[PDB]
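Comments concern the structure below.
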Amino acid sequence: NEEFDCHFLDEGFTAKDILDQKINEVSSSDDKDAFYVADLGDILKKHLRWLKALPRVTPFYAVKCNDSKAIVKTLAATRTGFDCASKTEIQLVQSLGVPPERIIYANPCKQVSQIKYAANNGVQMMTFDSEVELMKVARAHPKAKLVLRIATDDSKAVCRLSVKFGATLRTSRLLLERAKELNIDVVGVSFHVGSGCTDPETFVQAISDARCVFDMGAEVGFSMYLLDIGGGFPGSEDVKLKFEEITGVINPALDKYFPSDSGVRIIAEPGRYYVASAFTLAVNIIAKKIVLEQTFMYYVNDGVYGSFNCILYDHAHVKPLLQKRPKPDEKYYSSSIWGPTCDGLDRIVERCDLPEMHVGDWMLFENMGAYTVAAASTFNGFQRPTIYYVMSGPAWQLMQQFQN
Amino acid sequence: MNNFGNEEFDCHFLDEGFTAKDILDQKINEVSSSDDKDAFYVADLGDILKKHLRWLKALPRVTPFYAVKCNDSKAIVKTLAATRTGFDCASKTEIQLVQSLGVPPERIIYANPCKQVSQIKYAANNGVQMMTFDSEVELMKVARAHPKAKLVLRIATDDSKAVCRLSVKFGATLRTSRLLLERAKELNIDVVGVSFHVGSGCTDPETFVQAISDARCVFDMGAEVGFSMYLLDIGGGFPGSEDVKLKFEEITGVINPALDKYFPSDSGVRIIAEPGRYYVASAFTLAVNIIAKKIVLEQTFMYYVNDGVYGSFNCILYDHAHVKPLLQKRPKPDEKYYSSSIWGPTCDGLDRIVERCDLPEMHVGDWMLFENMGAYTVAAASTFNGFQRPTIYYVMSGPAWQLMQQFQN
């Protein structure tokens, strides 16, 4: 099984070199199916970078972003927590050996039966943002530790009037008092700025709002110790607002509003930060059309029903990269890239500039780790691309250092 | 109602005087207290057989080739295979699925114009001879990997008025069609017909007439270069439920005279279609449970159900679907209606099924029904966030099974 199969990365070789080698080797007769190269060492590097940048914040990996068993196994060996939204994710995380106290059930609107499953398996900490959720928790998980999720404003969100999650401050006061009535323990506050954040100052505002709700809990007699700053941190360097800028703003705000002497425990729920850049996708040009100055339509063997669903669900913009480095002098033409399916909406790239390519040539898409395979379907019978996991020796030694 | 082993091949009886809606009500009443209220489908295979009867009566000259991609459930493919229709397959997996149920290759058309070489080789290995194409590079690939194939040229259609358009992605113009036919002649590749798709949701039937006229022209083009053109494929786009402005019979009313005018039966032409939505749309009804609730202060409601845009309701984005929630429990005549929104289970803020609708106040544990959820819903659902696909319960009455026996004979 390829899920638990890991390949060695030789010294002086990078995931890109491994990808090039695979492409060169299958060039004669093999079927040229799309495939991923996933560098678990990149995930270890991301964890090291997190420990260095946010020393007070325990990372809880958002499983929904990429639920690959290899990823969860590596992060579990790293002693990080896990953010789980459903019974299946809890089963996946526990099957690898993670104890329940390293799991947060961070879905604010949970089906009763899944709250029951969480209670049966010892997962005590859950989020909430509504009174009906308090009713359900009192009925199905009365001894749970609840974290109140508060609303954060995202100005660039598509639907600003209808917000799926998050209590306002005014609603937060009533929720805290109602939880007091039901003898339900509320232990903290969570918020999610989102991956669309353009100014880091929003984090500060969110932290300030969290402090406010913390004070409210003290007024109602609750003991508030848990602060959850959620996710949205970038997973690659190909972004305007980089991880270190965000952390640089976040650390002073944490020190100001939640000093360590208060006893607060600060955690986060990063998903794309850990895995985005670890996965590179290779697709093959399976068909070609020339439209008359000269423009091209290329059809590749992965699409919007597959890995590129992130184009619609995750508002992703994908940049095709040529596997064979192109000499500058050769002419570039206007081109479009399409998926394999018979749907006319299965279009990966509307317009881009590429040299003339041919059927059997390969295209690479970097930073395809996040919200790509996790949401892929088998529409039209096209199977999910095989994922090849690689890890160097030194990276494995680093993982061993973490396991201790 | 409880599935016996595996849903895929398990079918339940429909008693006399009972419809699919009645069965859905019985299942909901059964699970009123103890059971976990997971979302589920009721799929009436008898409705699919009735659709086949209606097709035979409306388009007697057109053999239907079911578009497996629309709903690839083994139960549907088995029922249609017993019906003796053809199958339109887009990939190796679909061909494997159809052949595993026992369908011979001459009842399969490989109607993907842009196929991976290895899948063309798989089609050649398993005896699937008929494939579509619309490009020169496709001719090069077929000459290399499937030289004895019977090729059908897919032409462009004016589908701007259609809900779902495949024109930009696929379809050769008449000008390009001439060059493609001559190129196929050079490569000694046999071209036997023409296919076209007017779009999944065309508003004006007249488009079919123009499409048929275009096909006639390309047929004549083939006659000029020495091809014997006999196969006409009029594609899909027929509505699958009565909840549409343009009904099936209007479209067939327009189509049949056009077929008689441009492709008379004495010419020897064989006419086929590739309907997917028509056969399965209304056969599936989806029941979801209200798993969470919020009240927003005049009074408005947000309901959270256990299926979403990553699941069955992906048709909202991919298929441009408009979904109408129906209350399982009949509403009181005078009870008040409130502005409400309906949301999916996942932690994604975009997982919204219904932005705004009017519903009476509902509670956690209540059920919501969505009719006509057969087409392009389960076929494209994912397990994002770990939420599983809803269980499908297949039902069939005795008379429906008798009708299936009639078709088989």
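The residue numbers of chain B are those assigned by Swiss-Prot, with the residues present covering 1-297, 311-422 sequentially.
Determined by X-ray crystallography, 2.3 Å, according to the entry header.
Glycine is treated like the rest: Cβ placed from N, Cα and C.
Residues near B:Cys360 (mutagenesis position) in space but far in sequence (CB under 8 A, at least 6 apart, same chain), listed by position: B:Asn398. Taken from Swiss-Prot, the feature active site, proton donor covers B:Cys360, and the record attributes it to a curator's inference.
Look at B:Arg277 (pyridoxal 5'-phosphate binding site): DSSP puts it in a helix. Positions annotated as pyridoxal 5'-phosphate binding site by Swiss-Prot: B:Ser200, B:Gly237, B:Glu274, B:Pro275, B:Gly276, B:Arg277, B:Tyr389.
According to Swiss-Prot, the substrate binding site annotation covers B:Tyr331, B:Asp332, B:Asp361. Mapped onto three states, the DSSP output places B:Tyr331 (substrate binding site) in helix. Counting only residues at least six positions away in the same chain, the Cβ atoms of B:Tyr389, B:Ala393 sit under 8 Å from the Cβ of B:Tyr331 (substrate binding site).
Under mutagenesis, Swiss-Prot gives B:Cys360 to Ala with this note: 25% decrease of in vitro nitrosylation level. In three-state terms derived from DSSP, B:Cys360 (mutagenesis position) belongs to neither a helical nor a strand segment and is classed as coil.
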Inter-residue C-alpha distance, B:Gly237 (pyridoxal 5'-phosphate binding site) and B:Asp361 (substrate binding site) (nearest angstrom): 32
Proximal to chain A - binding-site residues among B:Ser200, B:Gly237, B:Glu274, B:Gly276, CB under 8 Å: none
Nonlocal neighbours by CB distance (under 8 Å) for B:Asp361 (substrate binding site), same chain, sequence gap 6 or more: B:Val322, B:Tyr323, B:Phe397, B:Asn398
Cα-Cα distance in Å between B:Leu297 and B:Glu311, where 13 residues go unmodelled: 6
Between B:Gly276 (pyridoxal 5'-phosphate binding site) and B:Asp332 (substrate binding site), the C-alpha gap once rounded to whole angstrom: 13
B:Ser200, B:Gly237, B:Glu274, B:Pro275, B:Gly276, B:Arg277, B:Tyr389 excluded, remaining Cβ within 8 Å of their centroid (pyridoxal 5'-phosphate): B:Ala67, B:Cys70, B:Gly236, B:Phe238, B:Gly240, B:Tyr278, B:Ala388
Greatest inter-residue Cα distance in Å for the pyridoxal 5'-phosphate-binding set B:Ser200, B:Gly237, B:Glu274, B:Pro275, B:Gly276, B:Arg277, B:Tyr389: 15
Length of the line joining the Cα atoms of B:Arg277 (pyridoxal 5'-phosphate binding site) and B:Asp332 (substrate binding site), in Å: 11
Rounded Cα separation (Å) that holds between B:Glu274 (pyridoxal 5'-phosphate binding site) and B:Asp332 (substrate binding site): 17
Rounded Cα-Cα span from B:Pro275 (pyridoxal 5'-phosphate binding site) to B:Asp332 (substrate binding site), Å: 15
